[PDB]
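Report on the following structure.
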Amino acid sequence: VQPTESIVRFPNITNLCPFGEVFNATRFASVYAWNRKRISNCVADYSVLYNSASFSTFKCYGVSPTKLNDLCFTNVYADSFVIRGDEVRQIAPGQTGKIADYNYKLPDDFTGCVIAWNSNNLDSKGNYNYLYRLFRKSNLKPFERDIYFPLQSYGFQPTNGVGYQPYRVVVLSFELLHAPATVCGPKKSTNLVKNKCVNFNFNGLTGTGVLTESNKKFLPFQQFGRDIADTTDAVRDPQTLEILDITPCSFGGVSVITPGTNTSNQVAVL
Amino acid sequence: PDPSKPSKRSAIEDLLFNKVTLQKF
Amino acid sequence: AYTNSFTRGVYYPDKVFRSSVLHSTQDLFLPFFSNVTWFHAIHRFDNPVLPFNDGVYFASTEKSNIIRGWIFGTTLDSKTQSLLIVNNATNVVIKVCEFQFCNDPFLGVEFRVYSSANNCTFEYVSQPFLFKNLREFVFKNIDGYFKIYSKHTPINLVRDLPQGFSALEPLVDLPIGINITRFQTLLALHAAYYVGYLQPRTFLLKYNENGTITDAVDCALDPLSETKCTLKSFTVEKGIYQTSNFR
Amino acid sequence: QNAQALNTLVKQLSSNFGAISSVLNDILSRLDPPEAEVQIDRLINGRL
Ligand SMILES: *[C@@H]1O[C@H](CO)[C@@H](O[C@@H]2O[C@H](CO)[C@@H](O[C@@H]3O[C@H](CO)[C@@H](O)[C@H](O)[C@@H]3O)[C@H](O)[C@H]2NC(C)=O)[C@H](O)[C@H]1NC(C)=O
Ligand SMILES: *[C@@H]1O[C@H](CO)[C@@H](O)[C@H](O)[C@H]1NC(C)=O
Ligand SMILES: *[C@@H]1O[C@H](CO)[C@@H](O)[C@H](O)[C@H]1NC(C)=O
Ligand SMILES: *[C@@H]1O[C@H](CO)[C@@H](O)[C@H](O)[C@H]1NC(C)=O
Ligand SMILES: *[C@@H]1O[C@H](CO)[C@@H](O)[C@H](O)[C@H]1NC(C)=O
């Protein structure tokens, strides 16, 4: 049985995220002293981050671009810092380098989008306010602030090449936790559809099946249930604290009853 | 068989059937 | 120095619901039938900076509210950020900053706990929670955030922890990013508590049809517990069973 | 015996076998085709 509709259910949040608060920030915290800005209880179109002016690097490692719309996260962490042009590649899972091993290392299983753009018109002097560590005996733990002298100041100059040019880099750390999600983006929560094989997409909980009324006695902090086979069976709606059963769309085998072709060609299907 | 039950089993058959123990997508 | 743990110190491992299921999981609990360090901060005063290690158990019953908060940190000085929690009758204060403590921090009933507040990062305020009601709190450091559980129930034995099972419910999930290595209980000066430690252990969690954890089994407690864990059941029939291997 | 065999077959569905995740949709929506092909190959080999 093919899906017949496409349901969308996101919490009662309509305010725009302070995306420009950290994306359009006047000052970015140094890469070795990067700030972690937590964004929550808001909805914002990630396309404006995809197609913002003067943007050169918008890659989602562990996410698919334009798929963030249908995915709501409990909390989104905005890590704002400025690095060299050649150092943007180091802000990614599995990458090694000066920034990736001295100042700011992402987890090897990073689930987020690394956003960078050239800022030679704003962060160029040598701009001796941005600093990056240059020496360390080992590699940094993921999301750690570490504070010749290892802490070497950036030589950010307008005459410097695009490799040495200052680039403002923002990291969106998405945490898909079992708690209800709030950073939902541009999603018009559709009507709750019952007795129809529909695609769930409950705050990004991708799936398909039949949604009916549920009688489980959920605890207040629990958002969804599970079966003995570790299969999702019930989901609580983010807006109203109502739980709904999940039944997969019916299927089966098809067999044909036929007599000998030498007699006739009438068939029956079961 | 006893002609007084929905299933025309015997007493022994009923006992044997009762003495046995009691996803998919 | 009462020495027992009985069967207390088990929380809900995750917010996932499940009913009528026998689930096994690996997480940091307090080992069953261990013994805990009975304490008396003020008898003479002592507030040692106990190490955090992997996790810390805590419980107490009182009415005068002598216990008012905790002091977490790595270096426990102003050089690096340190965590502070204060429980007052109005609200709850969370202040994770580079705090400079004095010789004897206390809540004057003034702020003599610290000399200056600087480089403040995380602050949070909510409803307050803090001689028979036990108030257990599990302090954990997982994935760069801070976690605390809670449970309130009356018990008529204050010097020794009783038997029985009471699962702990999750309260907060604070993405602070602070590294915690040592901690110390904070008290108000115008006093008995306990301190355990969490170790990686496998547990057999029984879930009620209402979704409540009513029973637990410590897998490595004894061979009978290993047999129960192997069979995924609470009753074992007559026979001989292979459980593990010996080297 | 039949029930236990079916239970083992069902439970085997949640193994990584070395891949990033045991959920097909996450791998599809998190990776580019060149690596997703390898991950899917590994997963289907295990399931087979
Ligand atoms: C576990 O779930 C079962 C349901 O299968 C609970 O049994 C039923 O629980 C409800 C509410 O807890 C009881 O309703 C109450 O009954 C009292 C009886 O005097 C009435 O005064 C209240 O106004 C309310 O209607 C219901 O009676 C009870 N059923 C039976 C047969 O006892 C069970 O309580 C749950 N366990 C826990 C620990 O929550
Ligand atoms: C905000 O962003 C827009 C386009 O990205 C830019 O034109 C404008 O100057 C920015 N405002 C600031 C940085 O204050
Ligand atoms: C019980 O207490 C003794 C000290 O009397 C200590 O050596 C031992 O480690 C304790 N056992 C546990 C399981 O904590
Ligand atoms: C009382 O609680 C509040 C929490 O809002 C805290 O800020 C304050 O320091 C506490 N003590 C006094 C004397 O107000
Ligand atoms: C916390 O301190 C420990 C010291 O043992 C250090 O290894 C770790 O990198 C520190 N983490 C942060 C985030 O500062």
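Residues displayed in chain C correspond, in order, to Swiss-Prot positions 27-69, 78-143, 156-176, 186-245, 263-319.
Recorded method for this deposit: electron microscopy, 3.1 Å.
For all residues, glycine too, the Cβ spot is worked out from N, Cα and C.
Features of the protein shown, as given by Swiss-Prot:
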- C:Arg190 to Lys: Partial loss of biliverdin affinity (MUTAGEN)
- C:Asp80 to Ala: In strain: Beta/B.1.351 (VARIANT)
- C:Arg102 to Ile: In strain: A23.1 (VARIANT)
- C:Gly142 to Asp: In strain: Kappa/B.1.617.1, Omicron/BA.2, Omicron/BA.2.12.1, Omicron/BA.2.75, Omicron/BA.4, Omicron/BA.5, Omicron/BQ.1.1, Omicron/XBB.1.5, Omicron/EG.5.1 (VARIANT)
- C:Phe157 to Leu: In strain: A23.1, Omicron/BA.2.75 (VARIANT)
- C:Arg190 to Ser: In strain: Gamma/P.1 (VARIANT)
- C:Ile210 to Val: In strain: Omicron/BA.2.75 (VARIANT)
- C:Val213 to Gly: In strain: Omicron/BA.2, Omicron/BA.2.12.1, Omicron/BA.2.75, Omicron/BA.4, Omicron/BA.5, Omicron/BQ.1.1 (VARIANT)
- C:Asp215 to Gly: In strain: Beta/B.1.351 (VARIANT)
Residues that sit under 8 angstroms from C:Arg102 (variant position) by C-beta distance, when 6+ apart in the chain: C:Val120, C:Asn121, C:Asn122, C:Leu141, C:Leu176, C:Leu241, C:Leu242, C:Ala243
Spatially closest candidate among C:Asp80, C:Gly142, C:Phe157, C:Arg190, the listed recorded positions, to C:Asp215 (variant position) (Cα to Cα): C:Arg190
Proximal but sequence-remote residues of the same chain as C:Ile210 (variant position) (Cβ under 8 Å, at least 6 apart): C:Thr95, C:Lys187, C:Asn188, C:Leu189, C:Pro217
Cβ neighbours within the same chain of C:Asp80 (variant position) - under 8 Å, at least six residues apart: C:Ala67, C:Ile68
Among C:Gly142, C:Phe157, C:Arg190, which are recorded as recorded positions, the nearest neighbour of C:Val213 (variant position) by Cα: C:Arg190
Entry from the recorded positions list C:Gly142, C:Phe157, C:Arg190, C:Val213, C:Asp215 having the most other CB atoms no farther than 10 A: C:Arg190
Rounded Cα-Cα span from C:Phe157 (variant position) to C:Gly142 (variant position), Å: 6
